[PDB]
Amino acid sequence: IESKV
Amino acid sequence: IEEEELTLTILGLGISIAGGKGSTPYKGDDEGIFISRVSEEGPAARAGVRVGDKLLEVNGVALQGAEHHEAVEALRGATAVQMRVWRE
């Protein structure tokens, strides 16, 4: 999972 | 290229993060939380954050061995981001 913050 | 600890200070923020305990690793065997993406027009770029940096601490919040959601929440709750990382 990749989260852009 | 070997490891070096640095503190990066950021002012979205154009970083994607990957990994974490109990989550799909970012690389090989490491369960750490990593910078997966850096968008050239973000405060983190001008702060010098780099793809592959391993997150160790976000504003006192220890992320070594933290789960993914912990890092997401720590990052949103941090104007100034003293971001401690390990870089190769």
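Numbers in chain B come straight from Swiss-Prot, and the residues shown are 722-732, 737-803, 805-814, in order.
Looks like X-ray crystallography, 1.9 Å, at least that's what the header says.
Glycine residues also receive a Cβ, built from the backbone N, Cα and C atoms like all the rest.
Mapped onto three states, the DSSP output places B:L738 (mutagenesis position) in coil. Among the sequence features in Swiss-Prot, the mutagenesis site B:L738 to R is noted as follows: Loss of anti-proliferative activity.
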**Request:** Write out the long-range same-chain contacts of B:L738 (mutagenesis position), meaning residues 6 or more apart in sequence whose Cβ is under 8 Å from its Cβ.
**Result:** B:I731, B:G767, B:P768, B:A769, B:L800, B:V807
**Fill in**
Expressed in whole angstrom, the CA separation of B:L732 and B:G737, which enclose 4 unmodelled residues, is 10
